[PDB]
Amino acid sequence: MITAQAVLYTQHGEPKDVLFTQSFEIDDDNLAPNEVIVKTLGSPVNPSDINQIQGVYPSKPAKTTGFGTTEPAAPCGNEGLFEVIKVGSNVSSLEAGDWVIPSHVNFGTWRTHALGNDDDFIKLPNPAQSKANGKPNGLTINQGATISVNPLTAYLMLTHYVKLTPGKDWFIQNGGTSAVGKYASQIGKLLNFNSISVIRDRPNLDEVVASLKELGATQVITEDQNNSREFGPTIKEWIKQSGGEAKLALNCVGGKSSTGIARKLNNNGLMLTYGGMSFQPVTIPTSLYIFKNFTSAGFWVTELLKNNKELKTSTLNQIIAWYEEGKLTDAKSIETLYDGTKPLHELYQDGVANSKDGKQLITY
Amino acid sequence: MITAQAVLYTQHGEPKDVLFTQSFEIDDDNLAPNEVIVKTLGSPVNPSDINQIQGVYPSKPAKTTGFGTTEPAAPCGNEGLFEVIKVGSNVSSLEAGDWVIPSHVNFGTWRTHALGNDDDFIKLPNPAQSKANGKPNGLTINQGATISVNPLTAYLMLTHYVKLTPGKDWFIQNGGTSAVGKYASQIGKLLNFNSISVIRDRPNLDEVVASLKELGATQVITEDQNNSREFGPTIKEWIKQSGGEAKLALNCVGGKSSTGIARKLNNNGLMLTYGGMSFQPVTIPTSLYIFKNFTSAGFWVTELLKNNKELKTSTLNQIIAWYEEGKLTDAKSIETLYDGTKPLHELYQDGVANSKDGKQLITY
Amino acid sequence: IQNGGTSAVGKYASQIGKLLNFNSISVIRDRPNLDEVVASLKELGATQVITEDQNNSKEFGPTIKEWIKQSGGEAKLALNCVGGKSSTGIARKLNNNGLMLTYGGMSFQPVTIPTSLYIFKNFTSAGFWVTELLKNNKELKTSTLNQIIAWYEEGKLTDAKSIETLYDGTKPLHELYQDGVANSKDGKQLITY
Ligand SMILES: *O([C]1[C]([O])[C]([C]OP([O])(=O)OP(=O)([O-])O[C][C]2O[C]([N+]3=[C][C]=[C]C(C([N])=O)=[C]3)[C]([O])[C]2[O])O[C]1N1[C]=NC2=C1N=[C]N=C2[N])P([O])([O])=O
C-alpha cells in the first residue's frame, strides 16, 4: 500500500484559511486490469486553481469523502506532471516510467499520488523517449507540468480567432510578464507576428524588457505608456512602418489597461479577455465600439476544448514538438520541493502567497 | 431665382458660438437633366448633428464656398423632410409635390431649400399619395423628418445581428424612454420579441411603465432594479419561465447601466452599443466574457448603411408601411416654425440649448 | 387564492371573501393597464393581487408566506379556472392540507400539480361544477340564494354591472343575443324585456 497526501478543502474560501492535508491509502498491489497508479513529479499554482478554491470559478471537482474524510472535501489543482509507476494487465497505452498529464480538468493535482484509468491521462514523451526518437531536446519537469493550460491558451488565442498576416500584422497584450504573456511572445516570434507587450513598471524594468524582447515581443511598453495619449502616435508609427495592422488585443488585466490596448487596435479590431488580474471590469470607450467597429469577446481554454479533442491534441502536439526542437522555452517557475517535513498544503499556501514573485511549481 | 437660407459654420465649435445664417440663390430655370430642387418641410436636431458641428463626429460634409461665403463653410443637419418643387428633364423617379429625404448623410438639412441630383434623395409617399394608394394614414411631417436615423437604428439592431425566436427570446435595453428605445419596444411587439426596458426612476413611474408596456415592452425596471442584487433573480425567472433566452442587449448609457444589462443576458449574449451618456465607458465584468461567452460590439447606422442601399431601402419601406398602417408611432417633437422674422440659425441654436425639453423639429 | 382574477366568478369571490372576512389573493395576467385592473379588484375585496409572473416566481414565494403568517392564518383553498403553470403556482402557495377546486380551464391546459404537494403537503385537487352539485340538492341551493339575496340590497354586495339591451321590437330577439355573444369582450351582456 502507498501512503499518499492530498491538499483538500471542505469549504470554499481563501487558500490560507481553508486548505489542509489529508493522508490517504492507495492499493498498489493487485491492480484492476485498466487501472494506472501515478506519482506526482510536479504541479503548478495557476490563478484558476486559486479561484476554484475561492468558489468564484464555475468548473470544480465534487466534494466527496473519497479521500477518507468524514466531511465532503474537494482536491485542488487542475494541471500537473505525473510518472506512471504501475499499470494493470490490460493497459498497453502506458507503462512504468512514462510521463503523463491529466486528460481532463478537476483531477486534483496538488497531491503526491493518484489511482485512475489510462483514459484519465495523456502521455507526454519523457526525456529518454525524446532522445531515442531522435530529438535534440527532451522536456524538463517544469515544461511538462505547465504544458497543458498556458501554452495552449496563448496558441489558441493567437491562431483561432483572427488571422494575422505573417511578417506584417500585430497583436497587443497586457500582463506581458505573465506565463501566458511569455508563451504568446514566443509563439508570436515563431509564427512571425509582430507584438506589443504591456507590463507594469518596476525597478528592474530594463532587465524585464530585455527578457521579453528575447522571447519575441517586438516592443515592450509600460502601463503608463499604455495610458498615454502623447505616446499613441509612436505606436502608430511602428505599425505603419511594418505595413501591417494591429488586429488583435489580449487582455488579462481589465480596467484602464484594457482601455489602453483596445485603443491601439486598427479599425475592426478584436479583443479577447482571458483574465482579470485586478478585480477591475473590462472598460472600453463608447467611441471604439461605434466609430472604430471594435469587438470585445472572451476566451476560456477549458470551455473551448470541452468538445474539441482534435483541437486540443493538435495544439498540445505543436507545443511538444517545439520543445523537442528547442524552439520554445518555458515560462520559468520558482520550484518548492515537498520532502515530508512541512505539510503539503503549506507548500501550496506559500505558493499562493508568493504568486507576485512569479509562477510557482511544487515539486516532488 | 429662389432666395434660400442655410445654417452654416466655417469653424467647428459649439452651435451657440459658430452657427450663422447665409442667404444664397438657387437657379430654378437652369436645371441639369438629373437635378432636383427641393424645399424643406422640417428637419430635426439630433445629437450627431451637434457632435458634427462640434468637430468630434468622424462623418461630416466638406467645407466649401458654394453658398457664397468667403471662407469655406459646412452646412448642418443630416436628416429631414423636403418637398420637390422642380425636376430636370431626365428625372423620372421624382415629381413636383413629392416628399423626399436625403439618400445619404452629410447633405445639410438645416436650410430652407436645396439643389441636388435625383439620386441625392429618397422618395417617401406624401399624404395625398398614401391615401390615394388606399392606406389608412399618411405620414406626418415629423414622421418623415425623423424617419432616417432612430427607426432604422432600432429595426436593424433588433433584426440584423442575432435572430430572436418569435414568442420566446428576449432583448434588454437601457435608455428605455429614448426615441430609439420606444421604437424598439414597438418593433419587439410587432415582431413578437419579449423585452426588458431599463429606465431612470421618476415621480410618474407608474405612467411611464404603462406607456412603455402599451408600446410593447414586456417588463420595465428602474436603473436601481438593474443594479440590485436582491432584484436580480426575479429577472432571471421571467426569462427562464418564458422558455426563451435573453440574447441581445442594446446599450446607449454605458457605465453601471451597461454592466447591469450585460449581467441579465444568458450565455452567448451580444451587446450592441449605439450610444453613450457622456464620458461613461462601456463597463463589463470580466467574468461574463470568460464564463458566459459574452460579446460586446458597436452599432453605427451611418456606417452600416453607407454602402448598402438595399438594406436601407428594405428597412425604410417597412417603417413607412407601419406608419401608413397605424402600427408605429413617433414621439411628438417640439416644433418651431421658421417665418423669416428670426434668423434660421437662431432657431437651431435655441433647439440645441433646449434639447432637454424634448426632440426639436424646425419647420418651414 | 384564485386565478382568473378578473373573471366574473373571481370578482364575486373577492367580494364574498370580504363579507365573510376571508383574506384572498387574486392572480391575473400582466397588462399595460395593470394598475387600474389591480385597483378595481382590490375595491371588490381582493386583499392582494399578483401577476402570473409573480405566481411563477420562487423568489416571491416568501413574501406571500409573510402575508399569511401576519394574519395568524393559513391558505387553505385554491380556486383554479386556468390550468397549466397557473394551477401549479396557486397550489404551491397553500399551506399543508390544502384543497384546490378546478371550476374551469382556459384553453387546452391540464391541471398540473407537483408530486411533492400530494405526498408531503397532504394536498387534494378536486372539481367543481355548480350544476352537478345542485342537481339533487335544493335545500343547499336555496340556503345559499337566501344569503346572496339578503346581502343584495342590504346594499352589501355589488353585482358585476351588465350592458343591457331592451327587447323593444327595434331588432329581432335572436339578433339581440347574437350581438351580446359578438360583444362578450365589452362585458357581461343582459337582454331585458
Ligand atoms: O504583472 C502581473 C503579471 O503579468 C500577471 C500574472 O502572471 P502569472 O504568471 O502569475 O499568471 P498566468 O498563469 O500567466 O495567468 C494569469 C492570468 O491569465 C488568466 N488565464 C490564464 C490562462 C487561461 C485562462 C482562460 N481564460 O483560458 C485565464 C488568469 O485568470 C489570470 O488572470 O498579472 C499581472 N498583474 C497582477 N496584478 C495586476 C497585474 N496587471 C495590472 N494590474 C494589476 N493589479 P507583474 O509582472 O507582477 O507586474
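By Swiss-Prot numbering, chain A shows 23-386, in order.
So how was this one determined? The header says X-ray crystallography, 2.0 Å.
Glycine residues also receive a Cβ, built from the backbone N, Cα and C atoms like all the rest.
As recorded in Swiss-Prot, the features of this protein are as follows:
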ACT_SITE  A:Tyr79  active site, proton donor
BINDING   A:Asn172, A:199-202, A:222-224, A:296-299, A:321-323, A:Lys381  NADP(+) binding site
MUTAGEN   A:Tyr79 to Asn  0.1% of catalytic activity
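For the recorded site, A:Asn172 (NADP(+) binding site), the DSSP three-state label reads helix. For the pair A:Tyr79 (mutagenesis position) and A:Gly298 (NADP(+) binding site), the Cα-Cα distance reads 13 Å. Proximity to chain B, taken as a Cβ less than 8 Å from one of its Cβ atoms, holds for A:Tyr296, A:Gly298 among the binding-site residues A:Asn172, A:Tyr296, A:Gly298, A:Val323. Cβ neighbour density within 10 Å is lowest for A:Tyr79 among the recorded positions A:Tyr79, A:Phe321. In three-state terms derived from DSSP, A:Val323 (NADP(+) binding site) belongs to a helical segment. The Cβ of A:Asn172 (NADP(+) binding site) lies under 8 Å from the Cβ of A:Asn68, A:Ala201, A:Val202, A:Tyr205, A:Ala353, each on the same chain and at least six residues away in sequence. In this structure, A:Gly298 (NADP(+) binding site) belongs to neither helix nor strand by DSSP; it is coil.
With a 10 A radius on its CB, A:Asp223 (NADP(+) binding site) counts 10 other CB atoms from all the protein chains.
In this structure, the binding-site residues A:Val202, A:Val323 were compared by how many other Cβ atoms lie within 10 Å of their Cβ, and the smallest count belongs to A:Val323.
Annotation note: A:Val202 (NADP(+) binding site) sits in a helical segment as assigned by DSSP. Looking only at the binding-site residues A:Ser200, A:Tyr296, A:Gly298, the densest Cβ neighbourhood within 10 Å occurs at A:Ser200.
For the recorded site, A:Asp223 (NADP(+) binding site), the DSSP three-state label reads coil.
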